[PDB]
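Undergrad: Below is the structure I would like to discuss, written out as structure tokens.
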Amino acid sequence: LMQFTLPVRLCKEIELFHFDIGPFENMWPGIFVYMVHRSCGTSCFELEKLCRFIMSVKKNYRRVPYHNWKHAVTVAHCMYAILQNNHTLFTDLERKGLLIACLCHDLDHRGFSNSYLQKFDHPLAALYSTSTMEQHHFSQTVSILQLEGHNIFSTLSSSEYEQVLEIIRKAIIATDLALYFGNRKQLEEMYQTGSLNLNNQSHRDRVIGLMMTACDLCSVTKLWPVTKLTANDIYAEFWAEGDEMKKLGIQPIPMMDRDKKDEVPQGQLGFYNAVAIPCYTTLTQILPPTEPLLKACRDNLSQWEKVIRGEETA
Ligand SMILES: Cn1nc(-c2ccccn2)cc1NC(=O)c1nc(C2CC2)ccc1Nc1cncnc1
Ligand SMILES: [Mg+2]
Ligand SMILES: [Zn+2]
């Protein structure tokens, strides 16, 4: 066989939840295949269809500041770490589908929210009236699968193929944060009451959804310098959106207004308390070995407090 291998530093550190995939774009396909060979197995996908599918996916990500090809691989790496430290809980189809869902989850993102598409009257908002962007990301995933030499799920049965596409579809839709609030409430109650059942498909669906939120936000779970530099990239997109809102003659919400640059630390504080902490808390409860995502979220929360109190710069 041919195994994929990484330099010694990468081979060890890719196992830590807080691994940063680095600034060399040409290493990222290599890193993703390695993660698939170790979580799934070297037999899950024909290497030549994978390589062709990966490079077609890369080509349909845009060069936007945050929702880009580096984000896709970073989210997949977080899923890799959740999957490797909970290896007894997931099926063969789920390992296969969820890494792929993560790589494809923001395909053809232009840096604008579902709200902007609705106010702009983008054609996609008439096609898909809710989770607009997320339904487009899936649709693009399907397009690429249906290119010649690109069906990585060729070896699967007719009914398996349909299950793995349903796993991918729900996983991608679950990255609509407007759906996370509801999904986290439900999982919290089910966990506190004792009803949560990993053999119930609609319960599996909710947990995978929560893993997808955790993976999608995992930028708040990195070493402080990575988390701080990554917040520049997200605000660059938010502020460009708020400018386009103002051009429609609409006041953007505060997080998208570049005039409120100085309230960024206070907004981060808001985001960690209302969203990130709850998220990593509930995921730790359901999946104890994902502890370090919560620990590292709390540490960066503590860092943002330092920034507000003038004991840190940004
Ligand atoms: C709710 N909210 N309010 C403010 C705010 C409010 C007022 C003033 C200034 N900012 C900012 C935000 N959201 C995020 O910061 C944020 N959102 C999202 C998902 C799109 C939702 C993902 C990540 C986020 N952060 C982040 C990402 N990657 C590294 N580090 C941090
Ligand atoms: Mg998205
Ligand atoms: Zn994303």
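Note that chain A carries Swiss-Prot numbering, so the residues on display, from first to last, are 725-1038.
Method on record in the header is X-ray crystallography, 2.4 Å.
Positions of Cβ are set from backbone N, Cα and C atoms, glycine also.
The following feature annotations were taken from Swiss-Prot:
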type: ACT_SITE; residues: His791; note: active site, proton donor
type: BINDING; residues: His791, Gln992; note: 3',5'-cyclic GMP binding site
type: BINDING; residues: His795, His829, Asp830, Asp940; note: divalent metal cation 1 binding site
type: BINDING; residues: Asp830; note: divalent metal cation 2 binding site
type: MUTAGEN; residues: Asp830 to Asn; note: Reduces activity 1000-fold
type: MUTAGEN; residues: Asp830 to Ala; note: Loss of activity and of zinc binding
Undergrad: May I have the list of same-chain residues other than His795, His829, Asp830, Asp940 whose Cβ is within 8 Å of the Cβ centroid of the recorded divalent metal cation 1 site, in sequence order?
TA: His791, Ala796, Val799, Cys826, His833, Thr899, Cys939
Undergrad: For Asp940 (divalent metal cation 1 binding site), what residues in its own chain, 6 or more apart in sequence, show a Cβ-Cβ distance under 8 Å?
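TA: Spatial neighbours, sequence-distant, of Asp940 (divalent metal cation 1 binding site): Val799, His829, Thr899.
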Undergrad: What does the structure give for the C-alpha distance between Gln992 (3',5'-cyclic GMP binding site) and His791 (active site, proton donor)? Integer Å is fine.
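TA: Computed Cα spacing between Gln992 (3',5'-cyclic GMP binding site) and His791 (active site, proton donor) is 18 Å.
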Undergrad: What does DSSP call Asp830 (mutagenesis position) in the simple three-state scheme?
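TA: Assignment for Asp830 (mutagenesis position) reads coil.
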Undergrad: Quick one: pull the CA-CA distance for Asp830 (mutagenesis position) versus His795 (divalent metal cation 1 binding site), whole Å only.
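TA: Checking the Cα atoms of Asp830 (mutagenesis position) and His795 (divalent metal cation 1 binding site) gives a distance of 9 Å.
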Undergrad: Can you tell me which of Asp830, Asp940, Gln992, our recorded positions, come within under 6 Å of ligand 3 at the Cβ?
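TA: If the test is a Cβ under 6 Å from any atom of ligand 3, the answer is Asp830, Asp940.
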Undergrad: Please check each of the recorded positions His795, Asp830, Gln992 and report the ones with a CB atom less than 6 Å from an atom of ligand 2, ordered along the sequence.
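TA: Once distances to ligand 2 are taken from each Cβ, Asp830 fall under 6 Å.
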Undergrad: For the residue listed as 'active site, proton donor', which residues in the same chain are close in space, meaning a Cβ under 8 Å from its Cβ, but six or more apart along the sequence?
TA: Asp830, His833, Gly835, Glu961
Undergrad: So for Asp830 (mutagenesis position), how many other CB atoms are inside 10 Å of its CB?
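TA: Looking across every protein chain shown, the total is 25.
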